[PDB]
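Encoded as structure tokens, the structure appears first; notes follow it.
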Amino acid sequence: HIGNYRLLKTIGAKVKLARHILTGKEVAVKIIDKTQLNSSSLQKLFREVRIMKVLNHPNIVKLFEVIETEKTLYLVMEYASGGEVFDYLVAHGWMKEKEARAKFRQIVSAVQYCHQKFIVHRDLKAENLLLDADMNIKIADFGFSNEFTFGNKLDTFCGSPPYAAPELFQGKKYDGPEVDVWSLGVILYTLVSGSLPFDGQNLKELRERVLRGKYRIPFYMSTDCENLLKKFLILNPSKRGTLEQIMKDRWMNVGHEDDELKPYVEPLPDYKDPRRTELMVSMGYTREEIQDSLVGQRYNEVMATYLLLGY
Amino acid sequence: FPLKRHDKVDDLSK
């Protein structure tokens, strides 16, 4: 038991499935021991939380509440009951292009929206693409993410090798968004084939292959999927397609004649919904503290209840 | 190549 949550079974810092007592809603709670972190780690943890609070997209795992005690930080997250795309791929082998496209339109919307908010993810990979109960994508794990500006190449060469842009294996100060564009190409490849385009016996092999930038196109892959891959997986970062360019690509829009993929528009805030507010008032909250919590984006217990009532 | 998990890495230049 913690705050307004009854903690239930472990599902993954431990991650525990929990129920919000006031709303009865199911959530995933990350339990993080602060004591045993170092300054650097602590700093990155505050950054990760700040980043998660900024992102509000239907295919990004939602943060509901932050609970702090001396020794423990609790992050109350949206629960994605379908598990990782990684384990889905292992169970089903691969996705037919139509299914891959359904996932990949949601992936691309989500990441292009991160970029709109001036956030690079930096660990886009199958394990970080979760699936909710309706088989929608929910992007997770902002542990390597950072804010960026266009007047600033980035400095830190973090990622996961098979998904990492070659400039990262090199020493090379880089434009952040472009790194996520490469990783997205690798994802696309792995959704349609069920295999990774760059690997080897060891990381020195993997590295060499990534830096050559050559990958094999299986014979079943459509011409459109092949041509799309070519816009992501380009060695020179400044000629990789932009995500806005990539949204208009043919493969992305097959079956979407009337509904081309376009950048996500963040909904206006609604902090004064009469239905949710009434319910909360009869739970004993007041309108005044709902307003302060929501307008202040506090992610405290009040804000969490309001959010959970709309989910 | 076969789909498998790799460790995250803080500094891929090594």
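Residues displayed in chain A correspond, in order, to Swiss-Prot positions 49-60, 65-363.
So this one's X-ray crystallography, 2.2 Å, going by the header.
Backbone N, Cα and C atoms are what each Cβ position is placed from, and that goes for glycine too.
Counted within 10 Å of its Cβ, the other Cβ atoms near A:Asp175 (active site, proton acceptor) come to 22, all protein chains included. Annotation comment: Swiss-Prot describes A:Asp175 as active site, proton acceptor, evidence class similarity to another entry.
The note that Swiss-Prot attaches to the published mutagenesis A:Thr208 to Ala is: Prevents phosphorylation and activation by STK11/LKB1 complex. In sequence order, A:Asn198 are the residues near A:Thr208 (mutagenesis position), counting only same-chain partners six or more apart with C-beta under 8 A.
Residues or ranges marked as domain 'UBA' by Swiss-Prot: A:323-362. In the domain 'UBA' (A:323-362), the DSSP tally of helix, strand and coil residues is 28 helix, 0 strand, 12 coil.
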Cα-to-Cα distance of termini bounding the 4-residue gap, A:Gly60 and A:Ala65, in Å: 8
Conformational class of A:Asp175 (active site, proton acceptor) under the three-state DSSP mapping: coil
